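A short worksheet on the structure shown next.
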Amino acid sequence: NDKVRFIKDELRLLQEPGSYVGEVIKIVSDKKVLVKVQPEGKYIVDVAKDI
Amino acid sequence: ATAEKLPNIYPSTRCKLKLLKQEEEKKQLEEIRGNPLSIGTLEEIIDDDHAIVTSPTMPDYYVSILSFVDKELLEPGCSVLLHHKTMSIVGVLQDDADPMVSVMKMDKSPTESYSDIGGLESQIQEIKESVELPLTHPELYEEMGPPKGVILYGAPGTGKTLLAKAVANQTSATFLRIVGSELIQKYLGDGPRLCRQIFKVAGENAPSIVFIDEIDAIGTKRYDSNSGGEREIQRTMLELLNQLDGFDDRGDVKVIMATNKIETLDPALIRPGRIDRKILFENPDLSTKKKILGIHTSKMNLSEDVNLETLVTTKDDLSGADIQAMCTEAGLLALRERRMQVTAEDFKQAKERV
């Protein structure tokens, strides 16, 4: 059964919009990190709660 | 005991600080903003409470601030809070950084204090009175006013460099050290911007101590503006002069001039009535040398064979650095001797070398 779910498990992530890498310009007190995505430009944007 | 009461006091302060009801209201004011939002750079302003912006991707949208924070808090050409919708200015955004200007020693109330440098005092009054004195700002008030800057001479690392931070330490303003040879570029016009960037800082961070070292190059008027003569020489200097002859202070932003090439320079580059001050470091006379001697000699550990006069009279009229310098390799000899207490011989040696 380990396999099954596992083999099944990949099925979701195969559905994804994408995952943006980013180049942080900085943060501020806002807890919105201030960033320029590499192909994009600069955006000041919130972080993950886990960091 | 009270330390505990002091600590919790510090703690309770943290709480109230974090306590910034209003929190909701502040969050209400944040809950306004939405998120995540978009960086973008200013361009110009109108009262419109709509203004357009600048982007690396270069959308430029005509957008309002979300208004509690302010337009006038900011200048055109500056990164601002923008939504991702219209790139609506969400409010005041730094665009903090700007941590660069051309070539400088970026320092404030620097290490060098006149005590440190060996006694030069005779000219310390020059730099003190012209600058340190109005730095106290108390007496200069009645004095009705204070020159711009001084002109060092003599040798750096003893007269020129050591003094330089003495009053810079003493007044504890922002000491900005540069060389003209640390300008140019050989190209035309940012030499001024170099200065400008500096003067931007100079204007910005006031009080500050402007320093300048060795204008051999950007400062020479020559005889000519043509026939191979590099414009940038004068082209820079003039602007440096513009911000120089466009400003003197009552004790705020102070200037320093350190170099051996004097009349390479314009009279208005000094502009008396403004720069009144020539510092010139000499070879310290035996006593004044001894004055610096006892300082650096003694702060060097040694054996009682050593004597100042043993060193003093033996001397050619050294620089106050050569004092240090003799003293320097002196121990190096004792290190080559691998000893912690220097004899007198190393001194004579180290001097008769250096």
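The numbering of chain B matches Swiss-Prot: 41-60, 88-212, 215-423, in order.
Per the header of the entry, the method used was electron microscopy, 4.6 Å.
Just so you know, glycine gets a Cβ as well, placed from its N, Cα and C.
Swiss-Prot lists B:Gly223, B:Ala224, B:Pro225, B:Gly226, B:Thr227, B:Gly228, B:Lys229, B:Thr230 with the feature ATP binding site. In sequence order, B:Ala390, B:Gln393 constitute the residues six or more apart from B:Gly226 (ATP binding site) in its chain with CB-CB distances below 8 Å.
Record note (Swiss-Prot), mutagenesis B:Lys229 to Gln: 73% loss of ATPase activity. The unchanged residue is displayed. In this structure, B:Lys229 (mutagenesis position) is part of a helix by DSSP. Around the Cβ of B:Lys229 (mutagenesis position), 24 further Cβ atoms fall within 10 Å across all displayed protein chains.
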Margin query: Neighbour count first, Cβ atoms within 10 Å, every protein chain included; then name which of B:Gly223, B:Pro225, B:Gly228 tops the list of binding-site residues.
Written below: B:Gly228
Note to self: Test of understanding: give the count of other CB atoms lying within 10 angstroms of the CB of B:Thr227 (ATP binding site).
What the structure shows: 24
Item checked: Cβ neighbours within the same chain of B:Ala224 (ATP binding site) - under 8 Å, at least six residues apart -> B:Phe350, B:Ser388, B:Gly389, B:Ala390
Note to self: Are there any residues at least 6 positions away along the chain from B:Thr230 (ATP binding site) with a Cβ closer than 8 Å to its Cβ? List them or say none.
What the structure shows: B:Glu179, B:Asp282, B:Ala327
